[PDB]
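Peer 1: This is the structure I want to talk about, given as structure tokens.
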Amino acid sequence: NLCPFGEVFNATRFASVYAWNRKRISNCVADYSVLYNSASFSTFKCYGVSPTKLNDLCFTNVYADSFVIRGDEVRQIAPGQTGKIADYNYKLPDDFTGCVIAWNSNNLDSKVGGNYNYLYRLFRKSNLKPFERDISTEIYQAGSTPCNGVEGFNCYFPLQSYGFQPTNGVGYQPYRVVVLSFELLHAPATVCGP
Amino acid sequence: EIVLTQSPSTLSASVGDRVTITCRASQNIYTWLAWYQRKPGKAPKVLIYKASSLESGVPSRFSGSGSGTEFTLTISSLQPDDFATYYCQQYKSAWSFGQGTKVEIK
Amino acid sequence: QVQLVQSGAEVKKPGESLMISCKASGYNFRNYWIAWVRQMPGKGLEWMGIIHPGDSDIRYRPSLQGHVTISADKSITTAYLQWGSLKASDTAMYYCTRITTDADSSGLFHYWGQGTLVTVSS
Ligand SMILES: *[C@@H]1O[C@H](CO)[C@@H](O)[C@H](O)[C@H]1NC(C)=O
């Protein structure tokens, strides 16, 4: 067979960052070369494993987690980096093995008048430990006055809506991001290259 | 869809007078308002952008102020080249212009 | 200096085919959005569509999705507006504007062409 990268890259729907979509890929043959030589990807940055050296070296199972961020926020998808997205929405561990493929999607994910489908978390009381998602939409308490769950003074909505337009700045165009992550366990190497 | 209003629709003064033009928004536009000057039968020219920034080459008499939903255009000293019509165009969500305000001599 | 020059005014019969051009010079035609704005008599300024040469990305308003067609020819650096079939309500003043792009914004109509009156009558 072949590893099913078609329905994760060319998919028609990408999830927001506060609910980044996770897909477990295993028990297939890897063809990462097509990923590297496509030349349609704006950014393709790989840590731990060299892009030309991952074709032969293989693992047990990979996780492809995809989302949509701003253009200027794609620098934050990297180990040991700060910011709103890298702290409250998607944080990678310092010991990272997978890597990031981000390509512009201004002709798909941006619509004139404001594409408000994509959201990102802005406020929360604690930082994110690596590789997990929080979906809870409870109004957090900014001050010392309890808001009793209802929204009001000193208690803000954690989520904020992206406004994506085709005429935004090149640093604000909606970038579709996929992240590959590899793990080592006692399981045999199911996914390997040709 | 965002609709904007200008007050007053018509306003005339003399040379050297202080002219204040108010543009009001239906919803919140932060500061994404630009002010244009249009001569009759000519293409409009941008005067203020970001609601407070002067464009290169425009005389410093024009000034922009305000934020949120209340915006103000102020002309420090009216001069013969200032007589034209003005549009306040927002670009936060989708480009939309006001009804325009026409000024003339008194 | 950025210069946009359009064609002269047209007077056409309804149902015909009309193409109105706008030539752009003074900048790199392949890296700046150009938008078409229509000012019908008795109405305020109102955009119709945008086109970005280089990506061939053309977007119209929801109302005018299948009535007008925008096109570009980067060899000559002109932007074309064509009607499949002119109607009686298409009489207006048509502008071509080069959008100066600002972050977190819909872009600013910065430089305008001289405009072109189009009149439809029998
Ligand atoms: C689907 O995605 C692959 C990359 O994995 C790409 O090579 C291919 O061109 C895409 N399909 C189409 C029809 O473009």
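Here chain A follows Swiss-Prot for its numbers: 334-527, in order, are the residues you see.
Per the header: electron microscopy, 3.5 Å.
Using the three backbone atoms N, Cα and C, a Cβ is placed for every residue, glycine included.
Residues annotated as domain 'BetaCoV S1-CTD' in Swiss-Prot, with experimental evidence given as evidence: A:334-527. For the mutagenesis experiment A:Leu452 to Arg, the note given by Swiss-Prot reads: Increased resistance to neutralizing antibodies. Decreases HLA binding to NF9 epitope. Increased binding affinity to human ACE2. Record note (Swiss-Prot), mutagenesis A:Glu484 to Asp: Increased replication in human TMEM106B overexpressing cells. The unchanged residue is displayed. Listed in Swiss-Prot as a mutagenesis experiment, A:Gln493 to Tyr is described as follows: Reduced host ACE2-binding affinity in vitro. Listed in Swiss-Prot is the mutagenesis experiment A:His519 to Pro, annotated as follows: Increased resistance to human covalescent sera neutralization. Swiss-Prot lists A:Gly339 to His among its natural variants, and the accompanying note reads: In strain: Omicron/BA.2.75, Omicron/XBB.1.5, Omicron/EG.5.1. For A:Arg346 to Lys, Swiss-Prot lists a natural variant annotated as follows: In strain: Mu/B.1.621. Here Swiss-Prot notes a natural variant, A:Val445 to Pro, with the remark: In strain: Omicron/XBB.1.5, Omicron/EG.5.1. One natural variant catalogued in Swiss-Prot, A:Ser477 to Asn, is accompanied by this note: In strain: 20A.EU2, Iota/B.1.526, Omicron/BA.1, Omicron/BA.2, Omicron/BA.2.12.1, Omicron/BA.2.75, Omicron/BA.4, Omicron/BA.5, Omicron/BQ.1.1, Omicron/XBB.1.5, Omicron/EG.5.1. One natural variant catalogued in Swiss-Prot, A:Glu484 to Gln, is accompanied by this note: In strain: Kappa/B.1.617.1. According to Swiss-Prot, the naturally occurring change A:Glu484 to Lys is described as follows: In strain: Beta/B.1.351, Eta/B.1.525, Theta/P.3, Iota/B.1.526, B.1.1.318, Gamma/P.1, Zeta/P.2 and Mu/B.1.621; May enhance affinity to human ACE2 receptor.
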Peer 1: Near ligand 1, meaning Cβ under 6 Å from any of its atoms: which of the recorded positions A:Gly339, A:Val445, A:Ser477, A:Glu484 fit that description?
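Peer 2: Going through A:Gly339, A:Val445, A:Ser477, A:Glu484 in sequence order, those close to ligand 1 turn out to be A:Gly339.
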Peer 1: Using Cβ atoms and a cut-off of under 8 Å, determine which of the recorded positions A:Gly339, A:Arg346, A:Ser477, A:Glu484, A:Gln493, A:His519 neighbour chain B, and list them by sequence position, or give 'none'.
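Peer 2: Among the recorded positions A:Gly339, A:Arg346, A:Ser477, A:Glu484, A:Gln493, A:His519, not one has a Cβ sitting under 8 Å from a Cβ of chain B.
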Peer 1: Taking the Cβ of A:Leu452 (mutagenesis position) as the centre, count every other Cβ atom within 10 Å, in any protein chain shown.
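Peer 2: For A:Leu452 (mutagenesis position), the 10 Å Cβ neighbour count is 19.
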Peer 1: Once the DSSP letters are reduced so that anything not helix or strand counts as coil, what is A:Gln493 (mutagenesis position)?
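Peer 2: Its secondary structure by DSSP: strand.
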Peer 1: Between A:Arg346 (variant position) and A:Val445 (variant position), how many Å separate their Cα atoms?
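Peer 2: About 18 Å separates the two Cα atoms.
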Peer 1: Between A:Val445 (variant position) and A:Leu452 (mutagenesis position), what is the CA-CA distance rounded to a whole number of Å?
Peer 2: 17
Peer 1: Taking each of A:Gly339, A:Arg346, A:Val445, A:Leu452, A:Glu484 in turn, which of these recorded positions have a Cβ less than 8 Å away from a Cβ in chain C?
Peer 2: A:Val445
Peer 1: Specify the nearest of the recorded positions A:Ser477, A:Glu484, A:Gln493, A:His519 to A:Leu452 (mutagenesis position), where nearness means the distance between Cα atoms.
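Peer 2: Of the recorded positions A:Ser477, A:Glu484, A:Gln493, A:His519, A:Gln493 has its Cα closest to that of A:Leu452 (mutagenesis position).
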Peer 1: Which one is it: of the recorded positions A:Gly339, A:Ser477, A:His519, whose Cα lies the shortest distance from the Cα of A:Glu484 (mutagenesis position)?
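Peer 2: Out of the listed candidates, the nearest Cα belongs to A:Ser477.
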Peer 1: Given the recorded positions A:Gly339, A:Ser477, A:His519, which one's Cα is the least distant from that of A:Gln493 (mutagenesis position)?
Peer 2: A:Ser477
Peer 1: Cβ neighbours within 10 Å, counted over all protein chains: which one of the recorded positions A:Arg346, A:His519 has the most?
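Peer 2: In terms of Cβ crowding, the pick is A:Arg346.
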Peer 1: How long is the line from the C-alpha of A:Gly339 (variant position) to the C-alpha of A:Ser477 (variant position), rounded to the nearest angstrom?
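Peer 2: The separation of the Cα atoms works out to 49 Å.
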